[PDB]
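Participant: Below are the structure tokens for one structure; questions will follow.
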Amino acid sequence: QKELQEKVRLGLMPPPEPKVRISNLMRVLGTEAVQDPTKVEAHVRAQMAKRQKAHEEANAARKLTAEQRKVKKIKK
Amino acid sequence: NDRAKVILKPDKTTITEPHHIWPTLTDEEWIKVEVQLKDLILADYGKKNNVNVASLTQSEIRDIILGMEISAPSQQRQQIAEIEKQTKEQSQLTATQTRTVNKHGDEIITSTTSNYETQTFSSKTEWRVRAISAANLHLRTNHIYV
Amino acid sequence: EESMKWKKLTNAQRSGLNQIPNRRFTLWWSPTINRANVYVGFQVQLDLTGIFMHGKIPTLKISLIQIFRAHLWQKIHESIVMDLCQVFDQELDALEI
Amino acid sequence: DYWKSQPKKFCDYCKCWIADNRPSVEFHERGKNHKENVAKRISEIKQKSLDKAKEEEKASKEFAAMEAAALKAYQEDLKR
Amino acid sequence: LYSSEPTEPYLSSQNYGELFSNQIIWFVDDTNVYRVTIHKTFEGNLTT
RNA sequence: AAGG
RNA sequence: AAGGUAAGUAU
RNA sequence: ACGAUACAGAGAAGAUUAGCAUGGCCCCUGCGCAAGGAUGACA
RNA sequence: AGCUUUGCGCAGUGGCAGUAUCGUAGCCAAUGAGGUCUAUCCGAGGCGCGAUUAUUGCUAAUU
């Protein structure tokens, strides 16, 4: 956390945008949600899908190959 | 009402099912439709209020879209705000000399700069008002009761 | 007064905040406490105001200072004078002014 | 009944507190005392700058002399 | 000292965000309960 | 700015 | 006789 | 040596305000690490 | 070949509580911390001190 804060303050990293959900949509951007409801909904869902995609990519990237699963099992 | 109906159907291809009140538009099309409707609302508010839609802030736009009414303060309310608040950046640029008395009852001539009791009463007899009153006096000349 | 009741404050701050009920009580009955018949003595004219204090009633003086802030007395006099000016301007011909 | 204290301005030159509005500030600044204090402050700033310059040149001279003496001592110790 | 009836919570432009909760809300409008239609005839008469 |  | 001084900045 | 004048005068109150993320706790889900449990399958 | 248990990470979603969360080149502690109930029985941290908007950051306003 300290490293991320130092990166943000130093300018190497952009500041973190607020996390927004469906229940959090109005509380974060009520002024923007009134003028453009569908656009704000699309932006919020895009952020949520980006978070989910990052989670899946992290999980899958670090996944034992099917042959590698056997290699661990064939060795133990 | 009339323009909004035309906006709700950009093309004759767009149709409404008998059991749906609103047109069946895709998720992306609704963004453009909402933008167009917001532009309608802002433009008509500007037309009715003689203001430009560019200078309206996000909070003002939200208030316009909602039912919140930004009513212009009355002439009485404008005067109340002036009295209720201290003079804005009061500048004592004008000095007035009046004949007064001191705390010991001695007649004295004092020069004062505080901007109180300095309002000017523009009367109907003051020549400054009557000068512009006599301007364009030929309007009364065309219509006569001979 | 309600908001400050539940805030972290020092003893002096809370002691100062317990006087508002007394100030309200004093100004409610001010035309009675602030009398020359009640407090026999000299009069002191409140600054920026036409109010005479017949005694040091700081509980009343503090709340009278707020009411006549921003030169309210002068503004009232000026507004009344201006309104009478418009009244007499509207009746120039009828009153032969 | 909420008490709002009027803003107050502190004149550093005269070391006094005045009301923070255009009339009072301009009246104070236009006064003789404020002008005298400003002139005195400018004179003191100039005097302090000149004194600091004299002190730093004296310190540079003293350090140069001490460095020369130390270099001579180190040289004669090396030759020993 | 106050004269007007005590003010109750009102749906304003500030608490508008609080409206979007998971609880059930209803919007009751009686503007169009008694409704009439008038037409302006070219003769200057208007009908109801 | 004026007074002892 | 008091418990009744506003704190000032200018001239 | 006050006071008179001209100016200011609210002459007694961090009155602050929302959003998000961290942190605590408790599950749930996915992935990795290290161990292990129980069971099924004909020539 | 699947299934599944425990512990440790890494994330995601969700819920709860801000009279509490940490820090320990301070001290004591399974060679027993701490014991109102069950005591020839219970078995783990306790104490002192320090930090604080009863964890801490940014962001947006007013300033």
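Sequence positions for chain E are given in Swiss-Prot numbering; the residues included correspond to 1753-1800, in order.
Recorded method for this deposit: electron microscopy, 3.1 Å.
Cβ atoms here come from the backbone N, Cα and C positions, even for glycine.
Sharing the features that Swiss-Prot gives for it:
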MUTAGEN   E:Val1788 to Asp  Strongly reduced interaction with RNA
MUTAGEN   E:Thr1789 to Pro  Strongly reduced interaction with RNA
Participant: For E:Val1788 (mutagenesis position), which residues of its chain lie six or more apart in sequence with Cβ-Cβ distance below 8 Å?
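Facilitator: Counting only residues 6 or more apart in sequence, the Cβ neighbours of E:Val1788 (mutagenesis position) under 8 Å are E:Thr1800.
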Participant: Far apart in sequence but close in space: which same-chain residues, 6 or more away, have a Cβ under 8 Å from E:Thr1789 (mutagenesis position)?
Facilitator: E:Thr1800
Participant: Where does E:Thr1789 (mutagenesis position) sit in DSSP terms: helix, strand, or coil?
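Facilitator: Reduced to three states, the DSSP call for E:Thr1789 (mutagenesis position) is coil.
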